[PDB]
Amino acid sequence: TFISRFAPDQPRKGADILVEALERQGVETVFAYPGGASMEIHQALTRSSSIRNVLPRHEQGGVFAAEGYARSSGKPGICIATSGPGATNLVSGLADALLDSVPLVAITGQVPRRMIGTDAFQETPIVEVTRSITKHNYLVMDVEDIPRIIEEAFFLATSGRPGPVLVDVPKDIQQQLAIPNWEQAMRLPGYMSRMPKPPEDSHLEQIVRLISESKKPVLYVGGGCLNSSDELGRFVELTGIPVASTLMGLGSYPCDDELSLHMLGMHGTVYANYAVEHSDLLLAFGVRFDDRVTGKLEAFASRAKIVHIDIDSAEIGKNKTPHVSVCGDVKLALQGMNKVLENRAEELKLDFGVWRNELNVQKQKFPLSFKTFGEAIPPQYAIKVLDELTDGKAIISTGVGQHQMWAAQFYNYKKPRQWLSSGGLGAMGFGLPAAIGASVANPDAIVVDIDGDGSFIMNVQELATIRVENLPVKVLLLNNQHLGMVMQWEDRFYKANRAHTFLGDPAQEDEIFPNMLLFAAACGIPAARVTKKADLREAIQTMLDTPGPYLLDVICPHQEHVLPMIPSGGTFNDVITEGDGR
Amino acid sequence: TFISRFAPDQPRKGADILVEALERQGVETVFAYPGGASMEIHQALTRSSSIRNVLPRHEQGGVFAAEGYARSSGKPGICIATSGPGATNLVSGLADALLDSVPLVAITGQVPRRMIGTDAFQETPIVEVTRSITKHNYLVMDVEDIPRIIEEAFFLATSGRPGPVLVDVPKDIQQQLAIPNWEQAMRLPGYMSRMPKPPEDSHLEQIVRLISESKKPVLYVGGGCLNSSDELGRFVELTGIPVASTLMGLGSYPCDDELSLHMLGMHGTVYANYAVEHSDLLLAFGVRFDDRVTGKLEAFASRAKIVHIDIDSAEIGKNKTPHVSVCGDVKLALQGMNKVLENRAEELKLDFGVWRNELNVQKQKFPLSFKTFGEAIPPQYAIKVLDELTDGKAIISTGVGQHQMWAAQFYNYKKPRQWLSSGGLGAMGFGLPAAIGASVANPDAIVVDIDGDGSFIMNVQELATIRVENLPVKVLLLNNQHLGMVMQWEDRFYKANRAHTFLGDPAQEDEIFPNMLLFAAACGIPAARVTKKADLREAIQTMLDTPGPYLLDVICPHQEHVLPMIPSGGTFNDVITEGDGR
Amino acid sequence: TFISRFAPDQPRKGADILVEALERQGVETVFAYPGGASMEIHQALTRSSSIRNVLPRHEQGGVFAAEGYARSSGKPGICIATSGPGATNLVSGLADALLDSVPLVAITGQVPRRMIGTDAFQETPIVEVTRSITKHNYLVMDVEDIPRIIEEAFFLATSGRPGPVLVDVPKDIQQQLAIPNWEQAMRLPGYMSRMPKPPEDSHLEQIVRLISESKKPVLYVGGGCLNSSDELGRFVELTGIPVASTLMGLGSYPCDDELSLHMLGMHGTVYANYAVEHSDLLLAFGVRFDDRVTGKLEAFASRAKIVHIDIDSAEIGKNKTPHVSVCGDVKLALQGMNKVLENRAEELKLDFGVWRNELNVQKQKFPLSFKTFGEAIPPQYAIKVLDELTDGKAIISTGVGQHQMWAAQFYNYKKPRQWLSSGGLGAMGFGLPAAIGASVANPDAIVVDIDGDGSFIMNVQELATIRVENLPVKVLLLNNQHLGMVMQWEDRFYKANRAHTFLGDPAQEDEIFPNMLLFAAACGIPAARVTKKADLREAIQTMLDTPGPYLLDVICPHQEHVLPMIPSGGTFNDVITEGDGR
Ligand SMILES: Cc1cc2nc3c(=O)[nH]c(=O)nc-3n(C[C@H](O)[C@H](O)[C@H](O)COP(=O)(O)OP(=O)(O)OC[C@H]3O[C@@H](n4cnc5c(N)ncnc54)[C@H](O)[C@@H]3O)c2cc1C
Ligand SMILES: Cc1cc2nc3c(=O)[nH]c(=O)nc-3n(C[C@H](O)[C@H](O)[C@H](O)COP(=O)(O)OP(=O)(O)OC[C@H]3O[C@@H](n4cnc5c(N)ncnc54)[C@H](O)[C@@H]3O)c2cc1C
Ligand SMILES: Cc1cc2nc3c(=O)[nH]c(=O)nc-3n(C[C@H](O)[C@H](O)[C@H](O)COP(=O)(O)OP(=O)(O)OC[C@H]3O[C@@H](n4cnc5c(N)ncnc54)[C@H](O)[C@@H]3O)c2cc1C
Ligand SMILES: COc1nc(C)nc(NC(=O)NS(=O)(=O)c2ccccc2Cl)n1
Ligand SMILES: COc1nc(C)nc(NC(=O)NS(=O)(=O)c2ccccc2Cl)n1
Ligand SMILES: COc1nc(C)nc(NC(=O)NS(=O)(=O)c2ccccc2Cl)n1
Ligand SMILES: [Mg+2]
Ligand SMILES: [Mg+2]
Ligand SMILES: [Mg+2]
């Protein structure tokens, strides 16, 4: 079926083998920045006609783009970098991919094998450096292993709990001529035997049983449900259980639905956190009981039976000890429970209307809210407008901080892989590159990066990439001249004592600095600024209607605070629902 | 002597202790970017009146600035970052500092101790990640250890072979109140006992003896001589031995001197490499026999007695086996030999005029040269002009690649700590941030970053820093629209098959992209472009005369090649002296 | 309360501090073998009047003795060794203690700090070597830390899941004078916060509920119940659930009871494995679903709801995924469930008589059995006799192999800490030293080491220890001239092809070699041999009645096979119930 470009008996460079190894895996796009140790690989890349390379302007841009690509498509993201500085520049991306469980395969060039460990030119023990921040990594010591290792990397990166896998390739191996063997079996006996088996009906029926016995059930859905949109949907229309989502799970269940409790956690809706606080049955599907969501573990869902379904056994009982657990693919567990629910339907007569109403009153007394001051632009409103004008069908990537929380709170994601945000590591400068990857993976999609002025500038060099690759990336930059989230904490716990959180120029305290419009102009990207809430709709509409890349600099008053808010390690009774930096 | 800001019996936060620990070390400047895990530290920082913080726009900018500061002053560079993404963003800087032996102390915030290892919010096992890329690192587990650890870090970072040291500080320890003890003794028994003792007269006199017995001696000076400018100078006027320098040693011995052979190695002068190739006595002072300098080890200085003086025993005999060695401070060895040379002068009658002439004919037949095409600007010429107009008194930082080689070849550094360049790791995007650190460390100095368009854009966000900090940083950007060095290799070994080395926009192949002038404008930094060699002097002069920051975009034809060139792993007989991309 | 031997302000050697640190922990016995690096510690030991040292003849003897002491008392075992060879000789003991979760604190001397890493005299990176085979270890770098580290070691070794903890003490620190501070707080924030909290009533009642709903319940008790003898007993008299035990759990529930199913697993009774195979509710208390017990995981308790209570979260769901779990002290869970069971007793009306009878028929059709040939001594019978003559009140330690299985199968342990056997690592030569520790910990107890001729000889040198310490250790040596278990496997899966499993002398195939009686005589220990089953009772009785140490060499035909037997990775349907080496 696969048509190679070399005779089955014709020897070729290891670099060429590595590229074919990629084509055989179905790869079509890679984000690679050339360097001495990886030149051979780049040369091999130009010989490929099925793989396109998106040259970033910084290796970190490359990784984040790869993540964007992966997070928005469901396939693994591939980035390539040279040795030393090239390799060390991917570190944040790898750590990010590991914490958010994003399938990713990073390939780095290395100095020739014989020089490893000699402090050679541009040498870095990347395998050693990245062992704790990757799902697994390799150091290819023989051209003969390229096929097997590549197959294993993709397998490991995509199977079970997705994650990043790095493959270190010495330059001399890239040049070694050889005849590849694509029939070799992978050496993952331990991993294979550990792979969860399909869920047992005994376990699933016990769950359906717990549901019928509960009066206040609550679904706690996370990043693990990203591929169970339909299954989860059906499950909810068969149980009528309210759905609370984590930052990573947004979109698994349409935010625009009456059964939706929206996001829970530190900055979750009061009703979502309420539901969990008073639930008698917590269905944790594809979540990891993060401190951002739980606060004080002992107080989290303290009055209910916890059912936890996870593909990673290491997560079951890590922070919260479940009453019932299922180590497997939540998608399969849902399909299983759905059948049981469809059959034993009449005899179950599930009805949580009383609970739903208890929550709907909370949803009404404590809804998400924002204040409008004069003609100042409320960031929440801007995002709300983008939603309307894009009809909630846009792929949204973001930076980290307040704008990120608002992008999560005021945009209703219809489907998963529409929300691209760094949740676990929370790495700034992720938004723009991620958008780049998402755009390449979804050419006909509306891609909007809702960024912050601090996050946006970190990888601003990627604007060059966007132009040269002619990607229709839109940038909704919520400019508040500060490091928002840190500022909010200064206001709340440090008597508003500013400590290096102001990003503008003190010499001209009132001038917007820098001028993001000029960064755009430098890369030939049309841009505009908005300051009056009245001009907001037309401005956003323009951004959307203008073909190609576009940057809309939205000025916002910095004293805005993300609400509600439960201080770190706090309880639902510690939730803050009012106040700001004014 | 030291006046604290807290009563000797008044308990204060660990954060405040950490800051005082810094003041007690003489620190006046730190490059810190605030984050949740490091908020306490930033708050403590604002309470200090002796330490100023230069807020970068990217943690990598912070590290590189810290390196710049260190490399240009001789003191350790200090950078601070928050946990997770903050910490991972320093990795390239740390690796860079370790490979170039730059004294540096990096401090990172960590999640609260009890949460370590739980995949907490913004958590990264930084100590684990950085163990192989730092001279040493720590994880503070008790506020009581802050004083001792900080003292040890600075001691380790600055003593022996300088290098980076990272200190991980959990947030809960930053908040813990305690009464510091500054009298605690450091726990470095192994390290202390390993510290080299002053050189023995027996060893030194044997060397002076080898000198008198040699007819073709050659000094091979490196980064280890950065603090022996005077000693080395005197040594040369007492021996008349020609001096060859490494990329890291530039400036140790004035490049503008008849005894100077300039730089040796891959892109060294033909005469410097010649001298070493035919020397009978190689005096390797403060060097590490890097593959970039030696090429094929067996062929390197194959006909001579090698004397190697290094502060690191691990380096003596690592790649080249010496005939005579001295493990100690080259500065002391030089002072020692100088005395011997001054006394036994008359009885020594050292005269290598014949050797010097054999070399001076080579210096005349094979000098550094460049071609001028029409009115196109030769990068070599631009750097040559900057030298003249600054009278070689400027602190020069650079990026990596061809421009870097030219900045090394065509500027005559009078003193050490004037040349700030990433040699071992060769990290791109180092130039601008490094200049920032150098400027802060040397407020009244002329600081010029000779950058490349590829390297410059990677950390372009630091332009914001330069403006807001009102630093007189000048940027001599040699714009060739390509990744020069990789391009050169494509031309030489890949039939000029371009593979992602073009940085401009293919849609407008002839338009200069991006427009670096607009990046400058965005940060309110005056800029200008030059294309005609005729307008070069006036342009540079303007850059220099214009008060404050300035960016001069110098367009250069990309087909330029760095020469001479000895291919990797090659011999002096493999040196390439002609040709380019035309 | 504690009376030191030094003035509260009088400085003393670190060695003396370490010893007092031990006395303050309640230590009374340590097993230490002197060496250069630990001389100071031994000297300090002689100054103590509350701690006695039992000098072994081999450091391995020391560790195994320490394990014996711990396993038979419930307190931690303490062994001390010098640097290098001393330290490496404890390795098997540490690994053994970790796998069986035996509380143990090992202290080793180290070379002076400054010499660490220099390949010094008798130096070994023991901390590095033992990191993967100890619960935790330390390298003391300052005399000031001795108090804290010792406290932490004992705390870590005894709390949660007990295990070994090694403390490396450099010689120079042993000699350093200092004034100890016993008030210092331990630095175990992570560990402390991880310690399981008392079980919740919600979880416990769900379990009691599952019990009332089950028809075929089976208790699967392990080493975790060693301190819940009473609780478990009460639990069984309130539920009437049959009890199956692991090799490590023997004695938790009296083997001489109608509700007892005895041991399960590879060599478990047919009825115990049957019960588990057909159970609908498996109560796994204090077990780790070892491959020796489960065989093929998918087939293990495949038809039942698994409730797993473990003090180590890492164990819950490791090999078998539970339906219900409880991470906590099984002792507390039992006390909790017992109350619920006592109250809701009448309304529960628990009665599993039908199940018990289904099992009692199996217990009758497939009981433990052995064949008697002529006058040859059946090892099973010998152990059976020892049981009778000691009235099952003896502390039994063993070696590894067939004799071990028989000691487990044919002796009815009344209480826990009566069975001392290496289960996880299965280390030979454990029996004799372990008995030594058990005897010292229980001076008035009958201590019998049921050993094998292969296992017995490995640490035969400890016979010297037994004599000199005048310990009433009895040795019931089942001599079969072979490596029994390996031989059995040769017979079963290798066509009885002997491969180095014969321990006698081939020159005299029929002579018993060696003559264990003479090893005993060498250490002045009375001994005797038995060959005829008729003389067995009188012989054993003599061994028991003779005051002091005694060795009874019991000759047995080697063709005996342990039965029943389920081949590794097998199913209950693969159980072998007949055959031998004849
Ligand atoms: C400024 C900031 C503020 C934040 N505030 C909040 C907040 O208020 N609320 C909030 O929710 N988060 C918040 N976060 C995000 C937060 O840090 C965590 O990233 C997020 O809570 C993790 O959610 P998750 O566990 O659901 O998803 P993940 O972290 O993606 O974990 C998914 C889990 O699902 C399992 N799984 C994966 N695939 C499958 C499958 N096929 N079948 C079954 N199981 C599977 C995994 O192995 C894993 O255990 C914030 C982050 C930042 C940067
Ligand atoms: C594109 C590119 C091209 C390059 N081309 C060249 C080239 O052609 N020629 C070239 O020279 N380099 C070149 N390099 C730089 C090269 O990679 C190495 O960084 C450089 O050769 C190292 O020189 P060094 O050993 O002298 O200095 P360092 O790497 O700084 O090593 C100094 C040594 O001195 C010892 N020492 C330190 N302090 C003291 C003291 N007080 N007393 C005694 N000993 C001490 C150290 O411990 C160490 O062993 C290039 C780099 C790049 C990025
Ligand atoms: C030759 C040979 C043959 C063998 N044959 C068999 C056989 O046929 N059958 C068999 O059973 N074994 C057999 N074994 C022993 C076997 O290898 C394992 O050591 C044994 O099965 C382990 O049993 P366990 O899990 O119950 O106990 P352990 O290994 O001691 O594990 C106890 C578990 O309890 C938990 N726990 C500890 N303290 C507490 C507390 N206070 N509260 C709650 N939980 C706690 C632990 O953390 C752990 O997970 C054999 C060994 C050898 C050498
Ligand atoms: C300036 O040196 C340089 N520039 C490019 C673009 N490529 C390389 N390649 C190179 O040196 N390759 S090598 O494999 O012989 C090598 C030798 C030692 C350490 C690393 C590497 Cl990559 N060099
Ligand atoms: C959005 O969360 C956030 N933002 C800021 C600016 N600071 C913090 N700090 C925080 O959570 N501190 S904490 O020490 O309680 C902590 C708990 C768990 C993991 C990491 C950290 Cl720093 N949070
Ligand atoms: C034969 O050497 C010897 N014998 C005994 C009984 N004790 C010691 N002790 C010794 O050498 N102590 S030392 O602490 O100075 C030491 C130095 C280097 C390496 C290890 C040790 Cl223990 N020596
Ligand atoms: Mg902002
Ligand atoms: Mg360039
Ligand atoms: Mg035997």
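Here chain C follows Swiss-Prot, giving residues 86-667 in order.
For all residues, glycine too, the Cβ spot is worked out from N, Cα and C.
Summarising the annotation, Swiss-Prot assigns thiamine diphosphate binding site to C:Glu144, C:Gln207, C:487-488, C:511-513, C:538-540, C:565-570 and lists experimental evidence as the type of evidence. A simple way to gauge crowding: the CB of C:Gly511 (thiamine diphosphate binding site) has 18 other CB atoms within 10 angstroms, across all the protein chains here.
Per Swiss-Prot, FAD binding site is recorded for C:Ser186, C:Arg246, C:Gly308, C:331-332, C:349-352, C:371-375, C:395-396, C:414-415, C:508-509. Counting every protein chain shown, the Cβ of C:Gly350 (FAD binding site) has 21 other Cβ atoms within 10 Å. Annotation note: C:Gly350 (FAD binding site) sits in a coil segment as assigned by DSSP.
The Cβ neighbour count for C:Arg377 (chlorimuron-ethyl binding site), using a 10 Å radius and every protein chain shown, is 18. Annotation note: C:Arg377 (chlorimuron-ethyl binding site) sits in a helical segment as assigned by DSSP. The chlorimuron-ethyl binding site feature in Swiss-Prot is assigned to C:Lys256, C:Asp376, C:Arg377, C:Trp574, C:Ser653; the stated evidence is experimental evidence.
Per Swiss-Prot, Mg(2+) binding site is recorded for C:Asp538, C:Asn565, C:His567. Around C:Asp538 (Mg(2+) binding site), the same-chain residues six or more apart in sequence whose CB sits under 8 Å from its CB are C:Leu562, C:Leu563, C:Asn564, C:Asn565, C:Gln566, C:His567, C:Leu588, C:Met601, listed in sequence order.
For C:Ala122 (mutagenesis position), the same-chain residues 6+ apart in sequence whose C-beta sits under 8 angstroms from its C-beta are C:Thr167, C:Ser168, C:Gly169, C:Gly171, C:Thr193, C:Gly194, C:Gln195, C:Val196, C:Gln207, C:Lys256. Annotation note: C:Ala122 (mutagenesis position) sits in a helical segment as assigned by DSSP. Quoting Swiss-Prot on the mutagenesis of C:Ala122 to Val: Reduced catalytic activity. Resistant to imidazolinone herbicides but not to sulfonylurea herbicides.
The 10 Å shell around the Cβ of C:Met124 (mutagenesis position) contains 16 further Cβ atoms across the protein chains shown. Under the heading of mutagenesis, Swiss-Prot lists C:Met124 to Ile and annotates it as follows: No effect on catalytic activity. Increased resistance to imidazolinone herbicides.
What Swiss-Prot notes for the published mutagenesis of C:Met124 to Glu is this: Reduced catalytic activity. Resistant to imidazolinone herbicides and reduced sensitivity to sulfonylurea herbicides.
Within 10 Å of the C-beta atom of C:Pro197 (mutagenesis position) sit 18 other C-beta atoms, taking all shown protein chains into account. For the mutagenesis result C:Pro197 to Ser, the note given in Swiss-Prot is In csr1-1/GH50; resistant to sulfonylurea but not to imidazolinone herbicides.
The annotation that Swiss-Prot gives for the mutagenesis experiment C:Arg199 to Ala or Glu reads: No effect on catalytic activity. Resistant to imidazolinone herbicides but not to sulfonylurea herbicides. Its Cβ taken as reference, C:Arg199 (mutagenesis position) is surrounded by 17 other Cβ atoms within 10 Å in the chains shown.
C:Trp574 to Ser appears in Swiss-Prot as a published mutagenesis result, with the remark: Slightly decreased catalytic activity. Resistant to imidazolinone and sulfonylurea herbicides. C:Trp574 (mutagenesis position) carries a helical DSSP state (H, G or I).
Non-local neighbourhood of C:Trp574 (mutagenesis position): empty, since no residue in the same chain at least six residues away has a C-beta under 8 Å from its C-beta. As a published mutagenesis entry, C:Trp574 to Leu appears in Swiss-Prot alongside the note: Increased catalytic activity. Resistant to imidazolinone and sulfonylurea herbicides.
DSSP assigns C:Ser653 (mutagenesis position) to coil in the three-state reduction, outside any helix or strand. One mutagenesis experiment named in Swiss-Prot is C:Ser653 to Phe, and its note says No effect on catalytic activity. Resistant to imidazolinone herbicides and also slightly sulfonylurea-resistant.
Its Cβ placed at the centre, C:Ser653 (mutagenesis position) has 13 other Cβ atoms within 10 Å. A mutagenesis experiment is reported in Swiss-Prot for this position, C:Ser653 to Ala, and the note states: No effect on catalytic activity or sensitivity to herbicides.
One entry in Swiss-Prot concerns the mutagenesis experiment C:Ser653 to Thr. Its note says: No effect on catalytic activity. Resistant to imidazolinone herbicides but not to sulfonylurea herbicides.
The mutagenesis experiment C:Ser653 to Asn is recorded by Swiss-Prot, whose note states: In csr1-2/GH90; no effect on catalytic activity. Resistant to imidazolinone but not to sulfonylurea herbicides.
Sitting within 8 Å of the Cβ centre of C:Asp538, C:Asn565, C:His567, and not among those site residues for Mg(2+), are the Cβ atoms of C:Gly537, C:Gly539, C:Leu563, C:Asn564, C:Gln566, C:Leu568, C:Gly569, C:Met572, C:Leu588, C:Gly589, C:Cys641, C:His643. Following the DSSP three-state reduction, the secondary structure of C:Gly508 (FAD binding site) is coil. Between C:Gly371 (FAD binding site) and C:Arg377 (chlorimuron-ethyl binding site), the C-alpha separation comes to 15 Å. The Cβ of C:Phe374 (FAD binding site) lies under 8 Å from the Cβ of C:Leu382, C:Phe385, C:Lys403, C:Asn404, C:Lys405, each of these being in the same chain and 6 or more residues away along the sequence. DSSP assigns C:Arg199 (mutagenesis position) to a helix in the three-state reduction.
Taking 8 Å as the upper bound (exclusive) on CB-CB distance to chain B, the recorded positions C:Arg199, C:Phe374, C:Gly511, C:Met513 give C:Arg199 in sequence order. Here the candidates are the binding-site residues C:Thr331, C:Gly350, C:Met513, and by Cα distance the one nearest C:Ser653 (mutagenesis position) turns out to be C:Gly350.
If you take the CA of C:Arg377 (chlorimuron-ethyl binding site) and look 10 A around it, you hit none of the recorded positions from C:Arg199, C:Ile396, C:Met513, C:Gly539, C:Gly569. When Cβ atoms from all protein chains are considered, those within 10 Å of C:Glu144 (thiamine diphosphate binding site) total 27, not counting its own. Set side by side, the binding-site residues C:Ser186, C:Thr331 differ in how many other CB atoms lie within 10 angstroms of their CB, and the most is found at C:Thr331.
Cα of C:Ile396 (FAD binding site) to Cα of C:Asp376 (chlorimuron-ethyl binding site): a distance of 20 Å. Within its own chain, C:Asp376 (chlorimuron-ethyl binding site) has C:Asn404, C:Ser653, C:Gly654 as residues 6 or more apart in sequence whose C-beta sits under 8 angstroms from its own. Taking the Cβ of C:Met513 (thiamine diphosphate binding site) as reference, residues of its chain lying under 8 Å away and at least six apart in sequence are, in sequence order, C:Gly484, C:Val485, C:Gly486, C:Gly537, C:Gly539, C:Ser540, C:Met543.
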